[PDB]
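Engineer: Quick one: this structure, given as structure tokens, is what I'll be asking you about.
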Amino acid sequence: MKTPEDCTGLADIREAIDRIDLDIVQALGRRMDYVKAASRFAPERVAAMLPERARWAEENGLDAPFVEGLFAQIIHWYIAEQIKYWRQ
Amino acid sequence: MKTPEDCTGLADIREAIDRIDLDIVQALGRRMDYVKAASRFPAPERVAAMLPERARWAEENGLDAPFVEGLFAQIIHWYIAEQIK
């Protein structure tokens, strides 16, 4: 994939963004599959995770607050899904 | 990382998830770089076409479409505002 500076037009940009978004989706897909795995083995967890992701956003030129909110969103869905999967 | 079925304990799971979340953050980082380069040349048409598409990918990957689509709507929305900034 061309680097953003190597891109020669909107088409490159759009496809790059499509590939990246799809990677995110698949990553989320593999992420939720670990719910099944976890079952065969506290908010304290969320408390630890969010600040680590906030650091990661920083290291990637992103706005920490926004990135943090996304994962709280993602993490709460995963937890709830765990309980839901629990009641197979 | 180990596949879900390969995990032998919670450590494996927690590391896989930290690795996945980091992949997502980094992906978001690169996304912003392309969105910024876009100015060197999103319209309501583009966005209206993108969301359904992501909802589709979500389903092909065993995920909740509304949740995932909502998720990308926030991303697109927020990035749009980051550009103007």
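Residue numbering in chain B adheres to Swiss-Prot, whereby the residues present occupy positions 1-41, 49-92 in order.
The backbone N, Cα and C atoms fix where each Cβ goes, and this holds for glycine too.
Straight from Swiss-Prot, here's the annotation block:
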- B:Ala37 to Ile: Increases the rate constant for the mutase activity by a factor of 1000, and also increases the lyase catalytic efficiency by a factor of 6 (MUTAGEN)
- B:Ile87 to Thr: 4-fold reduction of the affinity for isochorismate and 3-fold reduction of the catalytic efficiency for isochorismate-pyruvate lyase activity. 4-fold reduction of the affinity for chorismate and 15-fold reduction of the catalytic efficiency for mutase activity (MUTAGEN)
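Can you tell me where each of these features sits in this structure?
Structural biologist: The 10 Å shell around the Cβ of B:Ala37 (mutagenesis position) contains 19 further Cβ atoms across the protein chains shown. According to its DSSP assignment, B:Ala37 (mutagenesis position) is helical.
With a cut-off of 8 Å between CB atoms and residues at least 6 apart in sequence, the same chain places B:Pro49 near B:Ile87 (mutagenesis position), listed in sequence order.
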Engineer: Which whole-number value in Å describes the separation of the CA atoms of B:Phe41 and B:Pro49, between which 7 residues are not modelled?
Structural biologist: 12
